[PDB]
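Q: I'd like to ask you about the structure that follows.
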Amino acid sequence: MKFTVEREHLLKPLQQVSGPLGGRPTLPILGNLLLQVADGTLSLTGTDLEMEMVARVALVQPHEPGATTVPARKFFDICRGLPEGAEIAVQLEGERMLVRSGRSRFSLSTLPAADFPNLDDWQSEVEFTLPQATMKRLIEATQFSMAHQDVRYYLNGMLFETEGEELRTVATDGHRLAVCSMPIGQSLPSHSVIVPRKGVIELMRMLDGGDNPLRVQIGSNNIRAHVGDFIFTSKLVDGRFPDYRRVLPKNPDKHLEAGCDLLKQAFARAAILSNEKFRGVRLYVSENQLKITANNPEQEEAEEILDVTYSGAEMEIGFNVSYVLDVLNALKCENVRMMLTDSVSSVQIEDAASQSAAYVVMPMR
Amino acid sequence: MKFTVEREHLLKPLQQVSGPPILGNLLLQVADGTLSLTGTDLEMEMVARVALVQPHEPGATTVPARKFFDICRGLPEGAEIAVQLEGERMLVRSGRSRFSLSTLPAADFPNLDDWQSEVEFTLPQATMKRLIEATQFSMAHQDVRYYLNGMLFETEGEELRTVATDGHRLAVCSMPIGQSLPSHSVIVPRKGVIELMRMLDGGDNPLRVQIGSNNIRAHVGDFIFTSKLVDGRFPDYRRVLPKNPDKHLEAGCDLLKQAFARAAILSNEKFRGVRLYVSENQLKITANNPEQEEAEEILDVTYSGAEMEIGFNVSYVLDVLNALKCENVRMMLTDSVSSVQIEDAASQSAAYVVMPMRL
Ligand SMILES: [Ca+2]
């Protein structure tokens, strides 16, 4: 195996395929990247046994076919450290891979390509193309509501749902929920799958925000996304996601509307004097007014009064202020609508301008 | 105690006095038309003053520093902040935002003992910043030799000089200040050096320095920083500088830095060192690790002297090269077991001394 590539043609690919890797690989080969030269192309693959990221880099300089694996961090740092425009010459020599550029020489220890863990083959059952921006919107709208290391393995990930001309994402940690739906313009069969947390983040970070379309393929137990010369593949979380439809408040007849930033800044100030562990704030709603209060065990007190639009009955309700701030930070819009029922029921929060995303936050004692 | 003040006028002062249970509080004092804010950690203190034009009433209290700063910071740009003391609570109001903070009495707030100035001089902010930036990375952190966890400030002739060392590497920098000065040396604790550094903002502003037997004070604008000093036997940099180097290496800072950084990738991850081989017009830098991986860099350099091999801790060399931020570097060597001197070729304001590493 031999290739010579310009530094900047290798740097972004190396950074991308190293995504799935950790600082402390469990076994050595999992800290390596698979390098394959075949039919004028260098392929680079990184994996954590659950997902893989693959990059294809075209070879315009002389090359010889073959494959090996080498340490990802060392190989990336070498390439990054070389001067702008450096020509990077690589040659496999059994148990070592040699890297040369100018008068800089490096010998890296290899492990066989034949030992590199391969994701099993599988069959696609649904396929569609969509703008990068749409997948970006779907994930960013909901990512923050995924659980982190919950004993309920099914929540440590994101539901992707195809249904007719709609792609939908759902995320929840049992305390708060986020759902986002976007049109696609192909009619799709009904499928519902759970993408693991780590894979959601990798998918999000592979979107460059240019005009390249994203092509998605989904099987019973795998998902694949192709963007430019990058291919992301992940195993799915083998679980049944609880139904989002049943957690949305049934008849939330008390509607409040107010400016997003005015609400965000008031909650952020009140939060300063909320319980350090539990982060509780109290909302008192009355005619065209929202009063937010916080107090801590030290008997310090914050109060914010805001002009809003509200004509419903007076009520008082408590929330974890971090859950509320997470929603407001994800909306990034002019005005917010909050939909309430009573002091012991969830609130539904949406951008005033659109029902495409919705958030459900349970109240706090 | 009562005052009303623009948020605008409090922000920078609050930032500075938070620099250093009652040590988690800020002391607030209204007197003679001024609000003074003080933060301390018992070893040092920072004082900021702000003028009060709106109706105010004298008095003092202490309040949680981070909460008060965060409240002020979180209010909208242009906000007016009205404060009113009421027993064990301090009331803060701006628009229809209202806060009640728990207080501890001003009388409980620690004061540094009174002390007397023995040496005094004024110099530009910029000169003090340069002196600290040039040397601070060579301070020890948590050495049992406490007097190395800090920085020497020395007056000699018309110069102010800083010296820092951790026993393995040393940094020294001197600047003229245009006054004849007495010969004098004190050690400032590392946390004080850092806080002093952070109080200086790149403006053209005179800085007034007062040194006592046990304290140092610096006044800039309406900020006053005071620290205790460290009492110990600081090494003489004159005895650390190589007496007679007979080997001279010159190269571009960037080329040297980038070669060192690359070679270090395949050094031992726990103690990263590289080997230098110097010969006629050439530098070779090599590294290896327990996996038997190897790096080699060859550089065209200016070199005079006998051929020799010598090792270095990468981080010590990179720290120096990062503090030079200039075109050409000189390394002055003696033999494989002796320290080297590193300097900018075009400036004699600063010098660095680094022990070799055995590989
Ligand atoms: Ca104003």
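In order, the residues displayed for chain B correspond to 1-20, 28-366 in Swiss-Prot numbering, which applies throughout.
If you're wondering, the header gives X-ray crystallography, 1.8 Å.
Every residue gets a Cβ built from N, Cα and C, even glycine.
Feature list, courtesy of Swiss-Prot:
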type	residues	note
MUTAGEN	B:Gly66 to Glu	In dnaN159; a temperature- and UV-sensitive mutation, displays altered DNA polymerase usage, chronically induced SOS response; when associated with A-174
MUTAGEN	B:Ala133 to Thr	Reduction of synthesis of beta*, probably due to mutation of its promoter
MUTAGEN	B:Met135 to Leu	3-fold reduction of synthesis of beta*, probably due to loss of its start codon
MUTAGEN	B:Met146 to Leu	No effect on synthesis of beta*
MUTAGEN	B:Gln149 to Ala	Mild defect in DNA replication, impaired loading of clamp on DNA, polymerase speed is wild-type. More severe replication defect and very poor clamp loading; when associated with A-24
MUTAGEN	B:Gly174 to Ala	In dnaN159; a temperature- and UV-sensitive mutation, displays altered DNA polymerase usage, chronically induced SOS response; when associated with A-66
Q: Going along the chain, which residues six or more apart from B:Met146 (mutagenesis position) have their CB under 8 A from its CB?
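A: Set apart from B:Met146 (mutagenesis position) by at least 6 residues yet with Cβ under 8 Å, we have B:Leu155, B:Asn156, B:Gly157, B:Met158, B:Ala171, B:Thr172, B:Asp173, B:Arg197, B:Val200.
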Q: Provide the three-state secondary structure of B:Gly174 (mutagenesis position) computed with DSSP.
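A: B:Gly174 (mutagenesis position) sits in coil per DSSP, no helix or strand.
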Q: Using all protein chains shown, find which of the mutagenesis positions B:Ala133, B:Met135 scores highest when you count other CB atoms within 10 A of its CB.
A: B:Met135
Q: Out of B:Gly66, B:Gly174, which has the highest number of nearby Cβ atoms, where nearby means within 10 Å of its Cβ, if these are the mutagenesis positions?
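A: Within the set of mutagenesis positions, the most crowded position is B:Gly66.
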Q: How big is the gap, in Å, between the Cα of B:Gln149 (mutagenesis position) and that of B:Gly66 (mutagenesis position), rounded to a whole number?
A: 40
Q: Please report, as a whole number of Å, how far the Cα of B:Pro28 is from the Cα of B:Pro20, with 7 residues unmodelled between the two.
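A: In this entry the gap's Cα endpoints measure 13 Å apart.
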Q: What is the interatomic distance between the Cα atoms of B:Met135 (mutagenesis position) and B:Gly174 (mutagenesis position), given in whole Å?
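A: Given the Cα positions, B:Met135 (mutagenesis position) is 24 Å from B:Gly174 (mutagenesis position).
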Q: In whole Å, how far does the CA atom of B:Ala133 (mutagenesis position) lie from that of B:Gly174 (mutagenesis position)?
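A: A Cα-Cα distance of 28 Å.
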Q: Starting from the Cβ of B:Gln149 (mutagenesis position), draw a 10 Å sphere and report how many other Cβ atoms land inside it.
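A: Around B:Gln149 (mutagenesis position), other Cβ atoms within 10 Å: 8.
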Q: Taking DSSP three-state, what's B:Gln149 (mutagenesis position) in: helix, strand or coil?
A: coil
